[PDB]
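Working notes, structure below.
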Amino acid sequence: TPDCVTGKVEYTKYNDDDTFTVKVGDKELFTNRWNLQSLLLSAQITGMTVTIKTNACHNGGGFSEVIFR
Amino acid sequence: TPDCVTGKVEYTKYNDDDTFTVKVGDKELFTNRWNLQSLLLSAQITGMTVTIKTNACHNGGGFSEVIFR
Amino acid sequence: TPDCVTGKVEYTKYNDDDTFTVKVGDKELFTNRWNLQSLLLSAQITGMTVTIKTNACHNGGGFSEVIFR
Amino acid sequence: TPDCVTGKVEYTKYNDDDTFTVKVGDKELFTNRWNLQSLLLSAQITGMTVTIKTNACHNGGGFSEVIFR
Amino acid sequence: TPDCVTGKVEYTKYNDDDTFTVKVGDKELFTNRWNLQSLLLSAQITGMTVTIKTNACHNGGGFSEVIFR
Ligand SMILES: OC[C@H]1O[C@H](O[C@@H]2[C@H](O)[C@@H](O)[C@H](O[C@H]3[C@H](O)[C@@H](O)[C@H](O)O[C@@H]3CO)O[C@@H]2CO)[C@H](O)[C@@H](O)[C@H]1O
Ligand SMILES: OC[C@H]1O[C@H](O[C@@H]2[C@H](O)[C@@H](O)[C@H](O[C@H]3[C@H](O)[C@@H](O)[C@H](O)O[C@@H]3CO)O[C@@H]2CO)[C@H](O)[C@@H](O)[C@H]1O
Ligand SMILES: OC[C@H]1O[C@H](O[C@@H]2[C@H](O)[C@@H](O)[C@H](O[C@H]3[C@H](O)[C@@H](O)[C@H](O)O[C@@H]3CO)O[C@@H]2CO)[C@H](O)[C@@H](O)[C@H]1O
Ligand SMILES: OC[C@H]1O[C@H](O[C@@H]2[C@H](O)[C@@H](O)[C@H](O[C@H]3[C@H](O)[C@@H](O)[C@H](O)O[C@@H]3CO)O[C@@H]2CO)[C@H](O)[C@@H](O)[C@H]1O
Ligand SMILES: OC[C@H]1O[C@H](O[C@@H]2[C@H](O)[C@@H](O)[C@H](O[C@H]3[C@H](O)[C@@H](O)[C@H](O)O[C@@H]3CO)O[C@@H]2CO)[C@H](O)[C@@H](O)[C@H]1O
Ligand SMILES: OC[C@H]1O[C@H](O[C@@H]2[C@H](O)[C@@H](O)[C@H](O[C@H]3[C@H](O)[C@@H](O)[C@H](O)O[C@@H]3CO)O[C@@H]2CO)[C@H](O)[C@@H](O)[C@H]1O
Ligand SMILES: OC[C@H]1O[C@H](O[C@@H]2[C@H](O)[C@@H](O)[C@H](O[C@H]3[C@H](O)[C@@H](O)[C@H](O)O[C@@H]3CO)O[C@@H]2CO)[C@H](O)[C@@H](O)[C@H]1O
Ligand SMILES: OC[C@H]1O[C@H](O[C@@H]2[C@H](O)[C@@H](O)[C@H](O[C@H]3[C@H](O)[C@@H](O)[C@H](O)O[C@@H]3CO)O[C@@H]2CO)[C@H](O)[C@@H](O)[C@H]1O
Ligand SMILES: OC[C@H]1O[C@H](O[C@@H]2[C@H](O)[C@@H](O)[C@H](O)O[C@@H]2CO)[C@H](O)[C@@H](O)[C@H]1O
Ligand SMILES: OC[C@H]1O[C@H](O[C@@H]2[C@H](O)[C@@H](O)[C@H](O)O[C@@H]2CO)[C@H](O)[C@@H](O)[C@H]1O
Ligand SMILES: OC[C@H]1O[C@H](O[C@@H]2[C@H](O)[C@@H](O)[C@H](O)O[C@@H]2CO)[C@H](O)[C@@H](O)[C@H]1O
Ligand SMILES: OC[C@H]1O[C@H](O[C@@H]2[C@H](O)[C@@H](O)[C@H](O)O[C@@H]2CO)[C@H](O)[C@@H](O)[C@H]1O
Ligand SMILES: OC[C@H]1O[C@H](O[C@@H]2[C@H](O)[C@@H](O)[C@H](O)O[C@@H]2CO)[C@H](O)[C@@H](O)[C@H]1O
Ligand SMILES: OC[C@H]1O[C@@H](O)[C@H](O)[C@@H](O)[C@H]1O
Ligand SMILES: OC[C@H]1O[C@@H](O)[C@H](O)[C@@H](O)[C@H]1O
């Protein structure tokens, strides 16, 4: 799956339908995998750099693949 | 959904029916989403600023949307 | 529900029937809510002050309401 | 249930059947309770002192009761 | 099961089928056990040394046994 954005997590958002939104770089993306919610908030809190891989690389796009550096 | 309060978490409370109460700004609100309980206690412990979005913006109102900054 | 003890968590214990015991102040109390186990060990590790509310305010009493400050 | 060992966690191990092994003091013991896995890794990472209570107090013995000081 | 790599976690990756990849030493390996995902990210964030035991000791190989010191 192609890389889409790499950067620190600027903010995260819990959504009304239990999906989770993340802003990394200049894109706002969401995931429906509940396992990723605490992993991404820990990355945010400790300042890790994440790379999100997705074909829907646009605002509002979904993802499931994340690399944590 | 409109913004209702933005601030640091002042305290959290675990309720008898397994919902979770939070006091942010001047409002005391609750959520029934179990996934938000450890995310909001981590935001409290590390001093993050949260924005709660809800139409029930009054004491005792419920919410499910939270932004973590 | 009335306040029973306020203080820092002295120790926590995992019990043979999957309940969790906590010692706050001068009372040792237990809860059967599994969601409270990691929230109380985080409060212990980061030194938060907790208030437990319960009518069974005696050693061995149960509880479910906790305020985290 | 009698005390068996008290000390800091030397290492933890994830086992092929999803049980979890811990070495505290001079004993290596395991638990089948999935709730204890992140509680024991947090105790190892932050250097807490744990007391394990079990009648199978020998290498390879199982336990479920742990006190976190 | 034989030791395969020992080292600090260099990166972790959440995969599209909910498995989790880890790079330790010179090998990139994956596990399908959901319980290991937050244990390995905590090991990565706090700089623990992990030993992965597996017979598939090659890039792309799977594992389930991890020692955390
Ligand atoms: O978290 C939501 C969602 O994330 C991942 O899917 C993403 C989009 O939501 C999904 O619509 C998109 O599907 C593409 C296929 O990748 C592509 O092969 C096909 O040609 O078109 C469809 C529709 O546009 O894929 C992205 C991820 O690349 C995740 O895969 C999905 O299971 C779900 O978790
Ligand atoms: O906001 C603080 C408040 O949160 C919790 O109460 C929630 C609502 O605020 C409250 O309106 C709601 O009341 C329920 C009662 O639980 C129920 O017994 C009764 O029959 O119906 C009313 C609504 O008409 O309760 C929710 C919780 O689900 C929290 O319980 C409360 O102590 C306080 O912290
Ligand atoms: O955790 C409780 C609850 O949070 C969210 O709902 C909030 C209030 O609890 C709910 O009463 C309120 O309902 C609104 C409708 O959204 C609005 O369309 C209608 O016009 O008025 C009612 C009453 O004010 O909505 C807020 C959130 O905006 C969450 O949606 C819900 O599932 C539940 O988790
Ligand atoms: O803290 C949330 C929750 O804690 C207690 O429930 C625990 C689990 O959260 C709950 O899913 C679990 O349910 C069991 C059934 O009791 C059992 O009959 C069935 O076979 O399996 C499910 C899943 O393992 O029960 C434990 C407590 O034993 C608490 O009871 C519950 O009300 C709520 O507070
Ligand atoms: O975690 C165990 C238990 O904690 C909470 O209940 C507590 C005691 O376990 C329970 O026996 C006690 O019951 C009270 C009633 O609240 C009171 O109205 C009646 O007059 O007397 C009995 C005995 O004193 O209540 C406390 C909490 O106040 C929790 O409510 C329960 O679900 C369970 O989790
Ligand atoms: O996590 C594994 C296991 O831990 C707890 O049980 C322990 C041993 O696994 C179990 O064999 C041992 O059984 C004892 C009885 O306690 C004792 O009453 C009887 O006389 O002898 C047997 C054999 O030694 O008990 C220990 C804990 O004392 C836990 O109870 C069990 O559910 C399971 O989690
Ligand atoms: O020294 C702790 C030990 O924990 C793990 O092994 C546990 C017991 O110590 C071990 O005796 C037990 O072995 C069982 C198998 O579970 C069972 O499937 C097989 O048929 O019989 C043997 C002997 O009764 O397994 C438990 C774990 O469930 C761990 O495997 C070991 O490396 C070591 O850490
Ligand atoms: O998470 C993936 C997987 O990890 C563990 O299995 C590993 C490989 O996935 C599996 O192919 C490999 O199988 C070995 C046999 O154990 C061995 O007896 C035989 O000689 O060779 C095959 C192929 O190399 O085993 C490794 C771990 O050693 C885990 O056991 C499995 O349940 C699953 O979690
Ligand atoms: O990330 C793990 C799973 O997350 C989502 O499922 C959640 C929850 O984990 C599951 O128990 C429940 O049945 O559905 C939830 C979403 O409605 C994904 O939808 C799953 O496919 C898993 O990836
Ligand atoms: O821009 C990111 C948004 O993510 C969530 O919405 C997505 C998606 O954008 C939307 O079209 C879809 O219907 O629902 C998804 C969530 O389930 C949030 O709900 C939005 O607030 C944005 O953060
Ligand atoms: O956040 C997870 C879900 O919370 C609420 O459900 C919880 C719990 O997760 C569920 O497994 C249980 O059966 O009921 C609980 C509520 O009584 C919400 O109802 C869900 O929408 C999820 O958000
Ligand atoms: O600690 C939680 C429970 O652990 C064991 O069960 C786990 C898991 O929690 C359960 O949902 C799954 O179906 O089986 C697992 C392996 O047995 C214990 O058997 C339970 O008593 C709980 O302690
Ligand atoms: O974490 C141990 C187990 O992980 C995998 O199962 C997960 C999850 O734990 C389970 O609750 C869910 O129903 O299915 C998931 C797999 O898609 C393993 O497959 C299990 O065998 C356990 O090892
Ligand atoms: O006060 C709560 C008590 O709960 C019991 O189940 C346990 O055996 C005691 O050791 C104590 O923890
Ligand atoms: O080399 C291990 C590989 O494991 C696969 O399951 C995963 O999809 C790949 O991205 C890679 O991590």
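The residues of chain E that appear here are 21-89 by Swiss-Prot count, in order.
Here the Cβ of each residue, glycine as well, is placed from N, Cα and C on the backbone.
Sequence-distant contacts (6 or more apart, same chain, Cβ under 8 Å) of E:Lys33 (mutagenesis position) comprise E:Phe40, E:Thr41, E:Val42. Listed in Swiss-Prot as a mutagenesis experiment, E:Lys33 to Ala is described as follows: No effect on binding to receptor.
Quoted from Swiss-Prot for the published mutagenesis E:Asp37 to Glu: Decrease in binding affinity for Gb3, and in binding capacity. Reduced cytotoxicity. Following the DSSP three-state reduction, the secondary structure of E:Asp37 (mutagenesis position) is coil. Every protein chain shown contributes to the tally, and the Cβ of E:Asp37 (mutagenesis position) ends up with 7 other Cβ atoms within 10 Å.
For the mutagenesis experiment E:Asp37 to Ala, the note given by Swiss-Prot reads: No effect on binding to receptor.
For E:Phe50 to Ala, Swiss-Prot lists a mutagenesis experiment annotated as follows: 4-fold decrease in binding affinity for Gb3; 10-fold reduction in binding capacity; great decrease in cell cytotoxicity. Sequence-distant neighbours of E:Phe50 (mutagenesis position) (same chain, 6+ apart, CB under 8 A from its CB) are E:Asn35, E:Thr39, E:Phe40, E:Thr41, E:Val42, E:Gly80, E:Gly81, E:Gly82, E:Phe83.
The note that Swiss-Prot attaches to the published mutagenesis E:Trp54 to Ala is: Decrease in binding capacity; no effect on binding affinity; moderate effect on cytotoxicity. Proximity of E:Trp54 (mutagenesis position) to non-local residues of its own chain (separation of 6 or more, Cβ distance below 8 Å) is seen for E:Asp38, given in sequence order.
Quoted from Swiss-Prot, the note attached to the mutagenesis of E:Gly82 to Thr states: Decrease in binding affinity for Gb3, and in binding capacity. Reduced cytotoxicity. DSSP gives E:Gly82 (mutagenesis position) a strand state.
In Swiss-Prot, a mutagenesis experiment is listed as E:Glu85 to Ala, annotated with the note No effect on binding to receptor.
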Exercise for the section: Just jot down the residues in the same chain as E:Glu85 (mutagenesis position), at least 6 apart in sequence, with C-beta under 8 A of its C-beta; none if empty. Expected result: E:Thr21, E:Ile72, E:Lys73, E:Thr74
